[PDB]
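> If you scroll down you'll find the structure; I have some questions about it.
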Amino acid sequence: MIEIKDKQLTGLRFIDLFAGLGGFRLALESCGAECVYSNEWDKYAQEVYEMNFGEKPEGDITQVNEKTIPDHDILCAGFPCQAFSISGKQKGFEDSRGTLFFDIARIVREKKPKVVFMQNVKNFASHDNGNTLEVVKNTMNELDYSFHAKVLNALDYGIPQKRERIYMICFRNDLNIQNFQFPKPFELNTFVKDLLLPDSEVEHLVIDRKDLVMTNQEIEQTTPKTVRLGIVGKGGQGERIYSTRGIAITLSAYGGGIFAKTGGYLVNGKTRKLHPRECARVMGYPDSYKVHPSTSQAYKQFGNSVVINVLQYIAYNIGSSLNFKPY
DNA sequence: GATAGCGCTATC
DNA sequence: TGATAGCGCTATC
Ligand SMILES: Nc1ncnc2c1ncn2[C@@H]1O[C@H](CSCC[C@H](N)C(=O)O)[C@@H](O)[C@H]1O
């Protein structure tokens with residue numbers, strides 16, 4: 001994550017829904033905001049959240065009374081994506097894990113925060129011909145908020161990961177917020193290699209399969225993209241090896257394959273999957289963040305989390321706009 | 001719970 | 001296309 005001298009969000013309170021690892025909390029708190037409520041129903045996510053914020057989030061949101069939620073100025077929510085990801089069945093709102101957005105909508109109608117900050121995967125924008133993103137837009141417009149939606153790629157904001165995500169920013173209409181903008185991309189000066197751990201600490205992640213077929217020459221120079229060097233098995237998800245010299249592929253929560261959830265990488269002549277800590281780095285988490293003791297649970301948590309750095313630039317810009325009020 | 005083979009969709 | 005990539009799916013122990 002990035003350092004922030006000017007706390008655009010000082011004095012503002014926020015709710016952390018679908019909290020997971022608390023990526024949103026890290027982002028807003030770095031901007032001066034104050035978390036007043038958090039919600040995450042996964043037992044393991046809860047322990048990590050606690051292991052890092054002292055509190056345990058509240059359970060199943062679909063059964064929490066909105067009227068119970070503390071007053072807040074900014075609602076944060078990176079809701080479920082299984083029902084919309086390019087990697088899933090795309091059942092959308094027909095999938096039980098796909099209606100969570102309306103739970104948010106219910107919270108907003110009740111608490112009417114000054115801003116609504118949401119996040120989800122890229123395929124969300126075009127899912128079902130774009131009708132899902134429209135329901136969200138209208139639903140928010142109908143709640144009387146503006147709808148700023150855009151897809152950003154992490155690799156464009158200082159993080160070496162080809163993770164493309166859609167960010168939806170909504171300001172309550174009564175506030176004439178009209179200068180909001182998404183962060184301008186900037187050249188990438190960091191790559192996978194720069195965030196790796198010493199060999200001695202990842203020796204155990206090294207894999208060596210007879211079906212390892214190297215199909216491409218390691219690259220000399222650093223590029224701001226993913227470069228496939230080889231493959232294992234049929235080359236399906238988690239069986240593709242990339243160059244640490246380029247940027248990392250999109251971490252996942254339920255992914256399988258020998259290099260499950262992180263993908264394979266070529267380091268000093270060896271093929272291995274990323275270490276939980278490296279995933280953290282790949283996601284923008286500060287090394288001072290304590291990861292869950294279960295490596296599998298830890299990869300899953302980072303897998304469906306968010307890139308702190310990106311969140312920061314958006315949060316800082318959210319503050320900027322909210323703060324511009326000339327006479 | 002942890003592990004890992006997969007198989008289809010979206011993109012240009 | 002044809003090649004690449006995806007906060008995924010789910011069977012098995
Ligand atoms: N009914 C429900 N109540 C609370 N959390 C729920 C939920 N259904 C799904 N979730 C949670 O939705 C989260 C989506 S992933 C969001 C990750 C988060 N922004 C981060 O930075 O870590 C998951 O952690 C999942 O456990």
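Per the header of the entry, the method used was X-ray crystallography, 2.8 Å.
Note that Cβ sites are derived from N, Cα and C of the backbone, with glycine treated the same way.
Swiss-Prot feature annotations, pasted as is:
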type     : residues        : note
MUTAGEN  : A:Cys81 to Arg  : Cells grow as well as wild-type, loss of methyltransferase activity, DNA affinity is about 10-fold lower than wild-type
MUTAGEN  : A:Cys81 to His  : Cells grow as well as wild-type, loss of methyltransferase activity, DNA affinity is about 20-fold lower than wild-type
MUTAGEN  : A:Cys81 to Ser  : Cells grow as well as wild-type, loss of methyltransferase activity, DNA affinity is about the same as wild-type
ACT_SITE : A:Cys81         : active site
MUTAGEN  : A:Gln237 to Unk : Decrease in enzyme activity due to 98%-99% loss of DNA-binding activity. No change in substrate specificity
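Are these features on the surface or tucked inside, and what touches them?
The 10 Å shell around the Cβ of A:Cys81 (mutagenesis position) contains 23 further Cβ atoms across the protein chains shown.
A:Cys81 (mutagenesis position) falls within neither a helix nor a strand when secondary structure is assigned with DSSP, and so counts as coil.
Cβ neighbour count for A:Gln237 (mutagenesis position) (all protein chains, 10 Å cutoff from its Cβ): 15.
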